[PDB]
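Following: one structure in structure tokens, then a few remarks.
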Amino acid sequence: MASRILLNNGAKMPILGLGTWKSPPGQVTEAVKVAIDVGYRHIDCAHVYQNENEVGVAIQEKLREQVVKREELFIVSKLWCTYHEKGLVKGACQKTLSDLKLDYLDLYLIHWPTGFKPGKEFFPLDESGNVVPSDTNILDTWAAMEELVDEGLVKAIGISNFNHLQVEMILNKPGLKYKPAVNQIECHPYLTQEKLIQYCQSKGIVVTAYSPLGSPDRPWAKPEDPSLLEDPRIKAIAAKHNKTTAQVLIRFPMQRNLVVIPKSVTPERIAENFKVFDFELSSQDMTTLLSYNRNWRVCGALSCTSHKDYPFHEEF
Ligand SMILES: NC(=O)c1ccc[n+]([C@@H]2O[C@H](COP(=O)([O-])OP(=O)(O)OC[C@H]3O[C@@H](n4cnc5c(N)ncnc54)[C@H](OP(=O)(O)O)[C@@H]3O)[C@@H](O)[C@H]2O)c1
């Protein structure tokens, strides 16, 4: 298992990164510092997470300490839904760059295909509780992302939470200048994503798997929800390999040629989660884990189900 995957912009991306959604601002600086110290070279960020300044403190301190060089890091962020307008994209990117203490991003993603009305609120509501859309179509947002490449602010651009028809719309865009490098989607044994993964891979788009552990700290968790980390069937595979359940859940997407971004703010778990390059799941293990699919989503964007670009009505 090599540590990096080649993107269609010619750059290499580390297949293991550190997630930062829900990482508290008072803990994420140390989390990122520890991650870099124990070998992580890829950090997954977003403006909507409200902690990029604190992530950036860690990155800058490790660059200053010469623990790593900037060229060895792969920093990802995402354009939030209230910035899909062409006149807002550059400023949104530049705010993320300023907060992260960077001159460029390695990868910048459209966070969701759904654009929302600009303003201070990340989920602007009408008086009846619906999210207020933007009129800007995703192809125009894509053109604005392409401009960021041509201005030197980002090395690669991509998408997140796009269904296969939405990926295809980007690939079929009149005058397309840069293909998406990555589609970042939820993926784990309860949401295995065979169809969308094969489509993206067949087009040279690398897939990143988010919520690989089933996001046990998601805000809307209910006790009756299925739990990957507690599933006896997955625990049994881990025991057979003398690894933790989390380590199996991280290795699983790696063996599907995916990038994976487990989140932790716990130093011991950050280190544990990186120790996944020294064992192999068998083909039988892989097929067994795939068999657990139940189309269960951590992130359903449940307030956006009437948005014209809501991604999860389509089968895939
Ligand atoms: N593009 C998108 O729309 C999108 C959506 C969701 C997620 N993401 C990205 O993907 C990342 C990962 O997804 P996620 O944050 O939803 O969840 P996740 O990585 O599946 O799970 C994180 C949870 O697992 C715990 N954990 C981590 N390592 C563990 C271990 N070895 N043993 C036991 N528990 C462990 C963490 O606890 P502690 O932190 O307390 O250790 C935290 O509660 C996000 O942080 C974000 O960067 C992107």
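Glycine too: its Cβ is placed from the backbone N, Cα and C atoms.
Annotation comment: Swiss-Prot describes 10-19, 211-273 as NADP(+) binding site. Its Cβ placed at the centre, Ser211 (NADP(+) binding site) has 24 other Cβ atoms within 10 Å. DSSP gives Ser211 (NADP(+) binding site) a coil state; it is part of no helix or strand.
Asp44 (mutagenesis position) carries a strand DSSP state (E or B). According to Swiss-Prot, the mutagenesis experiment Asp44 to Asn carries this note: Reduced glyceraldehyde oxidoreductase activity.
The annotation that Swiss-Prot gives for the mutagenesis experiment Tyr49 to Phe reads: Complete loss of glyceraldehyde oxidoreductase activity. Secondary structure at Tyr49 (mutagenesis position), as computed by DSSP, is helix. Counting every protein chain shown, 20 other Cβ atoms lie within 10 Å of the Cβ of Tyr49 (mutagenesis position).
Here Swiss-Prot flags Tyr49 as active site, proton donor.
Around the Cβ of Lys78 (mutagenesis position), the same chain contributes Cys45, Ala46, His47, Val48, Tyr108, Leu109, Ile110, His111, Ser160, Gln184, each under 8 angstroms and 6 or more positions distant in sequence. Annotation of the mutagenesis experiment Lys78 to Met in Swiss-Prot: Reduced glyceraldehyde oxidoreductase activity.
DSSP assigns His111 (mutagenesis position) to coil, not to a helix or a strand. Recorded in Swiss-Prot as a mutagenesis result, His111 to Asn carries the remark: Reduced glyceraldehyde oxidoreductase activity.
Swiss-Prot lists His111 with the feature substrate binding site.
A Cβ distance below 6 Å to any atom of ligand 1 is met, among the binding-site residues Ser211, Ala221, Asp231, by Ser211. Cα separation, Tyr49 (mutagenesis position) to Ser211 (NADP(+) binding site), rounded: 15 Å. Straight-line distance linking the Cα atoms of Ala271 (NADP(+) binding site) and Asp44 (mutagenesis position), rounded to a whole number, equals 17 Å. In the three-state DSSP scheme, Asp231 (NADP(+) binding site) is classed as coil. Note on proximity: among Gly10, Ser211, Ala221, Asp231, the binding-site residues of the record, the Cα nearest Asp44 (mutagenesis position) is that of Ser211. Other C-beta atoms found within 10 angstroms of the C-beta of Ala271 (NADP(+) binding site) number 16, with every protein chain shown included.
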